[PDB]
Amino acid sequence: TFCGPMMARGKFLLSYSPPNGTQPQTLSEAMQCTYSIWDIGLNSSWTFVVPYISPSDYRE
Amino acid sequence: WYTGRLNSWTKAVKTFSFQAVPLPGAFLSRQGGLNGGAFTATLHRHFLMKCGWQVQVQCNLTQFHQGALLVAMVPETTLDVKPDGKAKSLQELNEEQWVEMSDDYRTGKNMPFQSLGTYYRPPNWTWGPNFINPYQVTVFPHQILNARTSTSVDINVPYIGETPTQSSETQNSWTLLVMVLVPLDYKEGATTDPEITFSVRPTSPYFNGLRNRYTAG
Amino acid sequence: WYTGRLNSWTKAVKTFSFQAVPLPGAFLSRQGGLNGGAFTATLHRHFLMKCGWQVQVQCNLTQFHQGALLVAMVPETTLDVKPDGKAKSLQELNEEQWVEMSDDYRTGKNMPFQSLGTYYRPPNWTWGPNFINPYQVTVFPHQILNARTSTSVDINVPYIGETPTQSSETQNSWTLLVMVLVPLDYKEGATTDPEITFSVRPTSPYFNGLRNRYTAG
Amino acid sequence: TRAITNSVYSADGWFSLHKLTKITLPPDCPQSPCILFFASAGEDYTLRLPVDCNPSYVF
């Protein structure tokens, strides 16, 4: 959810990254992973859900 | 279709000696001068994989040659690592040229393990669950290589695993090995020390996930 | 099927440089070491001909090569002659190795012409109808040659001409040319300066007339 | 078709290309890839009001 001024606009990018050697740092590296575009002005809550991925039936 | 070169047979090789190609792990090191070029890198950008395999062998003897070679697909093996817990190097491969039988492998004695530390007494290691039974190798999918009729190798193993899928950088459930049944002998003049070549084909793969190129820990 | 050898690509070649094979004229000189053996002589004993063509190209680059080549069929060209009005020699071909772009060709300036003589003033030549437009070459039937995907060349141009048929020793309405789009570059070790080979096939010919072997004027 | 003086009906802004992310440089491959651009008239392209040419190209 956003809480700010009236006449301000912007853009945001949401992404998820599975495990690897280390957490991604650059937006360039992140962009390769799954991502979505959330505009500031279209709506105020761009819901996000992380898909369930794992090599088993459950997780610890 | 990926192809690779193994070390060349010599009469100096003893019996029960062997060498193995752990797929798909060998790809990372391009074992035997093999470069898939597409799958090798595609694995890096993914994490979970599920595919089969299909292999082949070749070795050209001649009318005046004799010998016997054993080839089989043994799953869940862990013979591709040094006793400490590190995989061998290219220099080590070029040096050994072959894996010689030893009581350690017969007993699973020297497989990798974690050191206990300063808190404990030093235990006497005696046995392990990854022993090697030289004679009963024939139980698993296999074929023979006789100098009089050895044409090539062929096998197609279905997928296996503790789970439907596993991580690429760690999974190892299938492995190819070759064993020298009868020491090579021949009259001089014909093909001397024939080379051994291997081919590998995956089947019905399903790559999973997406991320940047994997980075070393 | 006649085959011929062209000069080999080198990184020294500039861009927009070119070489061409004017069919069927090149046969008379056996351009690029080509000898049809049957059609070549059959043309001599006849005078009028009407046939199509079918060409092909080849050039083997390697994984670590990059470049771009342009190949097209441009009709009614007259670039296979020196400015004076004489065709080049084998020594001249071996020397040049390539046709470099020049304002003269861009403007059709130096195409062959008749000298006026002593009666007239010397005119200043400025332009001609056989200019060369380097960029718009793609309009005619053509294909690209990229080191990553350049396999071969293929084309099949129907017959053309001011009349249904023409004299063999003079007719020239079709011509093959190759242009260097991107200068060649590569890492040392792989194939260096790959060769370029060409093939030619006529189709549905109809030789006309009969007489002894043609004699030079 | 031609703009004697800049006008709304003459110019229509610009077009540009941006590199989104750093490209990958694999082992021992050459550098500096090459990109080419081509233009063509759309299916609805149409001209009007013919005129006489500029003969400058003769020079």
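Residues displayed in chain C correspond, in order, to Swiss-Prot positions 213-429.
Looking at the header, which is where the method is noted, we find electron microscopy, 4.3 Å.
Positions of Cβ are set from backbone N, Cα and C atoms, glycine also.
In this structure, C:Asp316 (mutagenesis position) is part of a helix by DSSP. Where Swiss-Prot documents C:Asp316 to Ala as a mutagenesis experiment, the accompanying text is: 90% loss of viral replication.
C:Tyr331 to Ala appears in Swiss-Prot as a published mutagenesis result, with the remark: Complete loss of viral replication; when associated with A-332 and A-333. Residue environment of C:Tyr331 (mutagenesis position) contains 5 other Cβ atoms, counted within 10 Å of its Cβ in all protein chains.
Experimental mutagenesis is annotated in Swiss-Prot for C:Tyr332 to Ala, with the remark: Complete loss of viral replication; when associated with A-331 and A-333. Less than 8 angstroms from the CB of C:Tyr332 (mutagenesis position) sits no same-chain residue that is six or more residues away. Secondary structure from DSSP puts C:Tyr332 (mutagenesis position) in coil.
A mutagenesis experiment is reported in Swiss-Prot for this position, C:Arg333 to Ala, and the note states: Complete loss of viral replication; when associated with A-331 and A-332. The Cβ of C:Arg333 (mutagenesis position) lies under 8 Å from the Cβ of no residue that sits 6+ residues away along the same chain.
Quoted from Swiss-Prot, the note on the mutagenesis of C:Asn336 to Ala is: Complete loss of viral replication; when associated with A-337. Sequence-distant contacts (6 or more apart, same chain, Cβ under 8 Å) of C:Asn336 (mutagenesis position) do not exist in this structure.
The Cβ of C:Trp337 (mutagenesis position) lies under 8 Å from the Cβ of C:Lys321, C:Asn322, C:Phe325, each on the same chain and at least six residues away in sequence. Quoted from Swiss-Prot, the note attached to the mutagenesis of C:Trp337 to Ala states: Complete loss of viral replication; when associated with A-336.
A separation of roughly 27 Å, to the nearest angstrom, links the Cα atoms of C:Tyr331 (mutagenesis position) and C:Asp316 (mutagenesis position). Contacts of C:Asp316 (mutagenesis position) defined by a Cβ separation under 8 A and a same-chain sequence distance of 6+ are given as C:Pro295, C:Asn322, in order along the sequence.
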